Amino acid sequence: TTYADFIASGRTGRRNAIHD
Amino acid sequence: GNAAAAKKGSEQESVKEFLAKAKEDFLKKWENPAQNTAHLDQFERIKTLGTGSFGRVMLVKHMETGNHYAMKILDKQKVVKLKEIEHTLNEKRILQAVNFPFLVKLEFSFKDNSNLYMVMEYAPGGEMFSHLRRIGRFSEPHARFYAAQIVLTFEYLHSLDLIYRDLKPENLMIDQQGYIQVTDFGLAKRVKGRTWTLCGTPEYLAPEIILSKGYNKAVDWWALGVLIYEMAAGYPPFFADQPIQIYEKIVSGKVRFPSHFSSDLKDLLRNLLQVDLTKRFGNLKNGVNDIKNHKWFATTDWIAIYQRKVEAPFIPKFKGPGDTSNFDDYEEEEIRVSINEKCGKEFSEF
């Protein structure tokens, strides 16, 4: 499931912005 | 019916007058910014509530009144070093000039030899991010309550020629009543016409940013779509472990919706998440009103949202002033203030 894939990803913590 | 058309008629006239008044207020403060309205030794620093590239936000107590505030501290030397002076000057200048129910409230700002300081009202409910990840996803009524506040805030910012560029649950604070305060104005800018800086959070970047196109405030409406999707789904519409993979998904023109999304939600999102600028809600000739009149928002009393008379579908709990149970724990660091002024000319307007 998409939820399982999200939770297993490296993208569930606080996300940093880029500025460069 | 006919009552609804009359109601809509007079509320729009009332928003136009509100907005023209709000632009006069803003422009006065924007053109002559407030400076140096406090000092560091007047606050007990209690707890780090968040960090960022050049500093942190702390719960502090103003020793003379006993009031709690959130104080952002940025290290001037880190800013210059990473070449981000303009963005940090933008943030303060904008914050000192705006006034709206769903924005953080800058009470004081000042600087010393080493750092810049912005003291803002403390919002004890924590970041939406924390509740969203813990709970998993928000119901559509919960997500809509929050989305409605964003829509009005963007209508307000945009009418002031401000572009925000960093919407995400991490950047939305929850107050005592369960209402939002938009924070993190680090990437916000006052611009008429096009801008070009490649900035934002990967998952929330509009395709025209990724495509090095030149862009405008329509990027904020795209971001709203991403936000609404993430609130209602528990995950964003475009994600992957490498940013390039996220960008390819964003620009593909393809989005899939969870089966539990209402037809009305899916329709709102297909129109917000439009790669074609000339087709994206928020950016057509009726502008924001295409969003405000979409069926997903049928139950939304826009004026009652503005006036904060709607019952929040969810409210974080808190036990007395200065409680931080709605915040994560961060490593603490003592604030060293140098004997020599650093970066004085660079930050002289601050």
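Chain B is numbered as in Swiss-Prot; shown residues: 2-351, in order.
Heads up, the Cβ atoms here are built off N, Cα and C, so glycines get one too.
Experimental mutagenesis is annotated in Swiss-Prot for B:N3 to D, with the remark: No myristoylation. For B:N3 (mutagenesis position), the number of other Cβ atoms no farther than 10 Å from its own Cβ, over all displayed protein chains, is 6. Classification of B:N3 (mutagenesis position) by DSSP places it within a helix.
Secondary structure from DSSP puts B:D167 (active site, proton acceptor) in coil. Long-range Cβ contacts of B:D167 (active site, proton acceptor) within its own chain (separation 6+, distance under 8 Å): B:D185, B:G187, B:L188, B:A189, B:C200, B:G201, B:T202, B:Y205. Per Swiss-Prot, the feature active site, proton acceptor maps to B:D167.
With DSSP states grouped into helix (H, G, I), strand (E, B) and coil, the domain 'AGC-kinase C-terminal' (B:299-351) comes out at 6 helix, 0 strand, 47 coil. The domain 'AGC-kinase C-terminal' annotation in Swiss-Prot covers B:299-351 and is backed by sequence analysis.
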